[PDB]
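The structure appears right after this line, and notes come after that.
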Amino acid sequence: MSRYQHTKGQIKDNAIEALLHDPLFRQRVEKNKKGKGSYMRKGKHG
Amino acid sequence: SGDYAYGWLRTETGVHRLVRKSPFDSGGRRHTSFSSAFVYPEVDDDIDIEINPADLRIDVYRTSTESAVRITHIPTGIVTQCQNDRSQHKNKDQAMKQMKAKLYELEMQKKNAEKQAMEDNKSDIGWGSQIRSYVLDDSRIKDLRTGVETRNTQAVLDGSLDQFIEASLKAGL
Amino acid sequence: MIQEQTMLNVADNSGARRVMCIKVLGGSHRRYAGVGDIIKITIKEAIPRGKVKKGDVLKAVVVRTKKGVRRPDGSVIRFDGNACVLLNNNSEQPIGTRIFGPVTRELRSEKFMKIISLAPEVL
Amino acid sequence: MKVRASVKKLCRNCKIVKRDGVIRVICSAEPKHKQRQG
Amino acid sequence: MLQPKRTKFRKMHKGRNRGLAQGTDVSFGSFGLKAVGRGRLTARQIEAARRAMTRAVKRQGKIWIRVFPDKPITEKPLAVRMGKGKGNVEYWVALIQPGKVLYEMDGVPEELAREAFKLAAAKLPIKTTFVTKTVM
RNA sequence: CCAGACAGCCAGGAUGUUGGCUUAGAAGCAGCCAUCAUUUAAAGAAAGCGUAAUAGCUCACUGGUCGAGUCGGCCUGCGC
RNA sequence: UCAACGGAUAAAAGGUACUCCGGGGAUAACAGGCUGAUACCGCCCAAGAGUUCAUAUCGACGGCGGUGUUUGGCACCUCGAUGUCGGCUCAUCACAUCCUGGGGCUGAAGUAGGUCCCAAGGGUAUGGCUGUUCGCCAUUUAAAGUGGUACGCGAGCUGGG
RNA sequence: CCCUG
RNA sequence: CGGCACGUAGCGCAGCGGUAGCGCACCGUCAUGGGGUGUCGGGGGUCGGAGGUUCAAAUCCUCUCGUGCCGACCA
Ligand SMILES: [Mg+2]
Ligand SMILES: [Mg+2]
Ligand SMILES: [Mg+2]
Ligand SMILES: [Mg+2]
Ligand SMILES: [Mg+2]
Ligand SMILES: [Mg+2]
Ligand SMILES: [Mg+2]
Ligand SMILES: [Mg+2]
Ligand SMILES: [Mg+2]
Ligand SMILES: [Mg+2]
Ligand SMILES: [Mg+2]
Ligand SMILES: [Mg+2]
Ligand SMILES: [Mg+2]
Ligand SMILES: [Mg+2]
Ligand SMILES: [Mg+2]
Ligand SMILES: [Mg+2]
Ligand SMILES: [Mg+2]
Ligand SMILES: [Mg+2]
Ligand SMILES: [Zn+2]
């Protein structure tokens, strides 16, 4: 178990919201299999 | 408001992990968003008590009549001087208001320092703030701290968290 | 006769070169320090890799004086400079590991046997 | 000895006494009660 | 800290305190603290004495306060020349003559009432004494 | 108060009972409530010291010895 | 609204540290004097803190005094002049004692203390800053006392303010 | 005028 | 310390014996794929607090506690 390095530095109001506004709890992008972000240049096995 | 509200709701301090097919995205790509619930009790704003004559050190000196008043709070060690007025009583009254202002300022700084220390500890625990995980794509609710799971996402998001809060409160997390 | 604001040379390899006596310990309104008396000094020059740097305040013992020591026979022992050996503030032993130049005899006390031993010649 | 301007018995073994025009109370029970009119 | 809720006039003359007081009889209760000397009583003195009585007796019996500070006292603030108007109102007093039954109490044993009156008299600035209800 | 007083001096100062609760322990003695009964010379669910709490040391109280005054409140003069 | 209301003219604001005269201690500024609100120093009551315990040490709510000692009040002396801050030189007195001396109590094991009583014989820093008294800082010392003396001392010095 | 990575 | 200026809706501001007003803002509907801008239609104020006169007080008066300004000078 290792400490997380938050990018807010010295937190003096609220660290939970600080870790939200840190990149750790960021919203994450999913690569669609088909649809909008659909095109794959090369396959997983090709 | 109500009795035992902070005790009932104190396990909710932390982060919720939404995984769902986002409607706001044009392609229907699913999104993994986060939110925090932070609960803190309504502490009593105590009155700021006045300072004691023995706790103060009162000196008078010549202004640059010795109407200049230097009030020194001894147990903490903070001084305020005032020399602008011919009245030593006016100088002393302004010095006493300066005393009260600095005492209030120092109490606020002490409170903010204690809050910053608590934040240092809870930023140290860090990733442990991610307490709850709702996978609406696969329709499962998970408390990682107690590790408990359920499938009734509509009931959970309706507000039937009694089982989860009881599990967390018996866990002591 | 060493008093306040008096520049002294350093008689050991502690790392300092020139010091200033800024206080004469051991009495109220005490003016002078003879040889073998503790003083409080500050350091004005230093060897760059010396064991003590410039601007530090620490004790020292006077080992040479241009006025010099009077012997009970009637002699005097005059040197050509004023020098001191630096000591720690709380423990009072020499900081350096050897002493340059001759010292005089009345330093022979239980505090300064190491000074008398490390000196090249004792007059 | 405690020097007060109003000396009196504090406990039941305390005795008033007047020595040299000075009222003291003496205590065979607790030396804390030893006190003097002054 | 006693004070009239409203008054006809804000300032009042100095006046004199001659004569001997009436209300020299225990009226409602039985055991009374009655003034012997002559002087003024600050409402703060009244409050401190009443607190000493009630917290010495520890809320048995009943306490009557037979005096009220109706007279405003002015004080000119410091470093101010004489004149240029009467000073501002500072506190309220009650003029008390000799023989004024100051405090009165009932429902309490005699020794406890005497002790509570001793604490009250220690807080008062004037001579007082203990009096007992007489049937006439 | 010569149906022996006050102060000394010799003795007791117990039983239910460690009255319960809340405490951590609560035993007269940390706080709260009640503040009885028996033996009756008298013993308070305790006035104080004390124990980690007990223990232990006194007191109120009453018995015995002695044999003339005792005790503390009020008014008041002069004093500290 | 000659309202400055017994109405100066029908018609009039300022600066002077460039100033000048007549006067005033009738009237201010320094100092003295009277007082003592305030200030400082004592004491009375004792809620409470002190593990129990008011009084080892503190002491709320209130009260009673002392000193003349700060800030004040007055305007009695001086306006045909009583030179004011600070430093230096030289002091002297008080005791409400900073050290040394004697002692009581302690929540005093010893060391080191805390508080109080008695005691004025002697002693009681040097420097950085600033005109500084003061204060802060560095380093000592047994200690770096508090006040009075025209806020001691300019027919003794300085003149930074 | 703009279109969450 | 002495005057004199103001306490009006969430905010900024008018009104100073009988009537509470304007703008931004909030809500609801349109317009847009959606947001903004835009359009339509609403509401919201012990008038700083207290008490005095008057038939009546936001307006008149007193005190009060806030904030601002101007002077706290010769020695
Ligand atoms: Mg007398
Ligand atoms: Mg006229
Ligand atoms: Mg002239
Ligand atoms: Mg005159
Ligand atoms: Mg004068
Ligand atoms: Mg004179
Ligand atoms: Mg004066
Ligand atoms: Mg006159
Ligand atoms: Mg003359
Ligand atoms: Mg003395
Ligand atoms: Mg002698
Ligand atoms: Mg002078
Ligand atoms: Mg002087
Ligand atoms: Mg001078
Ligand atoms: Mg002269
Ligand atoms: Mg000049
Ligand atoms: Mg944008
Ligand atoms: Mg000027
Ligand atoms: Zn005693």
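Note that chain B carries Swiss-Prot numbering, so the residues on display, from first to last, are 184-247, 257-365.
Method on record in the header is electron microscopy, 3.5 Å.
Keep in mind that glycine also has a Cβ here, set from the backbone N, Cα and C atoms.
Per Swiss-Prot, the features are:
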MUTAGEN   B:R200 to C  About 50% ribosome rescue activity with ArfA, initial rate
MUTAGEN   B:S205 to P  No longer forms a detectable complex with TnaC-stalled 70S ribosomes
MUTAGEN   B:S205 to C  About 50% ribosome rescue activity with ArfA, initial rate
MUTAGEN   B:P206 to T  No effect on ArfA rescue of stalled ribosomes
VARIANT   B:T246 to A  In strain: BL21 and MRE-600; increased termination efficiency
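Overlay of Swiss-Prot annotations on the structure.
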| residue | record | Cβ contacts under 8 Å, 6 or more apart |
| --- | --- | --- |
| B:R200 | mutagenesis position | B:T215, B:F217, B:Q322, B:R324, B:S325, B:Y326 |
| B:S205 | mutagenesis position | B:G211, B:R212, B:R213, B:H214 |
| B:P206 | mutagenesis position | none |
| B:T246 | variant position | B:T257, B:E258, B:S259, B:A260, B:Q275, B:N276 |
